Structure formats: C-alpha cells, structure tokens
There are 2 protein chains.
Amino acid sequence: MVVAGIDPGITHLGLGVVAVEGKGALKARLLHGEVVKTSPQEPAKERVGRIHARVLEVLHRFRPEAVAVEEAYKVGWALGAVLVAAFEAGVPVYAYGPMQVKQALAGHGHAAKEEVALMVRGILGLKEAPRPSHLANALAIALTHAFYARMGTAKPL
Amino acid sequence: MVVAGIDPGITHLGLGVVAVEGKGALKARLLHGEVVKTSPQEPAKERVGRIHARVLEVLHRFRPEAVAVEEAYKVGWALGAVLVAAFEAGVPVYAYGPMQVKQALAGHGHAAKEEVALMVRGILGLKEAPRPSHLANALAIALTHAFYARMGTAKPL
C-alpha cells in the first residue's frame, strides 16, 4: 500500500510517501521525501498556500491510499492547508500521536525518538537515518499508519 | 573537496552539495540535495528571496570551497539570488555549460542527458538516478567542477 505521511511543523513541513510490502516484516520503499521550508519574511498566506500546493501536488502525483499526520495556532494553519489538499484529492486522513508512533515502530510508548528514527532507517532500507527530523517524522507517521492498517486499528481523523 | 552545485530553473532551483574523494576515480558522497520550488501565485520577490535564503543557509551549513552553477530574465533573477548568497558567504563561483558537463562526466560534448545522469548516479553511489532533473543537474554541475578542479581548468564566473 502507498501512504503519504506528514509532519506539520514550525518552519518546516515534512512530507513523505512510502510504498509498503503486503507480506513479511514491515518493509517499505521511499517514493518521495521533501520538506516545505518557510521563511519569517514571507507572509502567512504564502507559507500556508505553498504547503497546500506542495501537498496537493504530492497526492495527485503519488496517489496514496491514505494521508497520515502527526497528532498551536500557526501549526494549525499548516495542518489546515494539508487537510484542504486531502479533501481536494479525495484521500482519507488518519492522525497519530508521538506515543503511537513510538509504540508501532519501537514497541513501547516511551521509546526515545532516536529508536523510532533507527527503525525508519531500517524499514526503508536507507543507508543513513532520513534527515531532517520533520522528514524522518513524516516517514515514521506514514509507516505507523501502515502498521495499524495491517492489523486494522487505523485512526481516521 | 566539498562543492555546492546549482541549477537555476523555471519553477524549480536544484541545489546540492557533494564531498569528493581526493584520489582514485571520481567519487563523491551526497551531503545535501534539495529543490527550491516556487509557485505562480507567490510574488517575484518571495520566489527570489526564498532562493537566496535557501542557498545562503546551505552555504553556511555546509561550507563548500566552491559554488558551481549551470551556465532568460527570470532565470537571471534566480541566479541573482544565488550570486548574492555566495557573495555573503565568501564562496567563489564557477560556471559551466551543458556541453562541459557532458564532456566531464560522459566523455563527449554531445552526450545525451541520460548519460550524464547515469554517471552522477554512478559517482555518488546512488541506488537510483537522483530525481528531479534540476537536482540531478545541480549535482552534475558540482561534480563537473570537481573534475576540472582536479585537473586545474576550473572556470570562475
């Protein structure tokens, strides 16, 4: 299955797409990874508009079965743009918090972020852990969703 | 040696950094690759300003010995922003055209782009050819510079 994962951020918005294998231990391939980077000088509408345009472009190009997002006002803006794109692309949205990601990929709710990042590197077969953290997070969220999707406990926002 | 390569583009600006080995056949590692993507709706000053901010951030973080750029008005704007960043970072700029890139990496001036992209994938040890083309181009330009730098025919803009 093909999944877009998104990590709504301060000045970076992690956006990744993975294709996960249907059998065997959780295994996926990286199809796309980007970070939407915003500047202090550019106005709010451009920052949010670009996020929208990037997410919509990714959904249309990669046609994932699902969008997965990690879990305040301004972060809410970014997620707003993301939600609009998923609505226009006709793609269902699922939300997961830090603890669920840790549980799915590291096997305990209180695992360190480094443990999650090690598993994402493992599952995707990467040479190094995917940088930066917003991208690593977005891939983890994507893989978290695939994990719960397999066992049928996907959490739809 | 560490080299930033840049491919000034229509709506995408390829920006990559490679570290090249000092002995043996041309061999490098990818340190960074990004594409600055601009939208039709965002004003010109934001498009050019972001390019500036991204390039400057990359130069400051990665401290390359050189910036290499591929070789009209609006493309000129992007390169303008790039030039400003290199000036502020104190990094020398070298320019190369399509034919020199083809010559350095494929061994003939009239090689197809696919041949250049195959060599960039080879030299950087990548699984797949680096996508998208603006990023592939920026890495090729970077590696082209390192090639001529080795043999002492670097072309400083």
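Residues 1-71, 81-166, in that order, are what chain A shows, numbered as in Swiss-Prot.
Backbone N, Cα and C atoms are what each Cβ position is placed from, and that goes for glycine too.
According to Swiss-Prot, the active site annotation covers A:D7, A:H143 (among others), on the basis of sequence analysis. Annotation comment: Swiss-Prot describes A:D7, A:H143 as Mg(2+) 1 binding site. Quoted from Swiss-Prot, the note on mutagenesis experiment A:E70 to Q is: Loss of HJ resolution. Feature annotation from Swiss-Prot assigns Mg(2+) 2 binding site to A:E70. Here Swiss-Prot describes A:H143 to D as a published mutagenesis experiment; the accompanying note says: Improved HJ resolution. As a published mutagenesis entry, A:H143 to A appears in Swiss-Prot alongside the note: About wild-type HJ resolution.
In the deposited model, 9 residues between A:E71 and A:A81 are missing, and the Cα-Cα distance across the gap is 11 Å.
Under DSSP, A:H143 (mutagenesis position) is assigned to a helix (H, G or I) in the three-state scheme. A:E70 (mutagenesis position) falls within a strand when secondary structure is assigned with DSSP.
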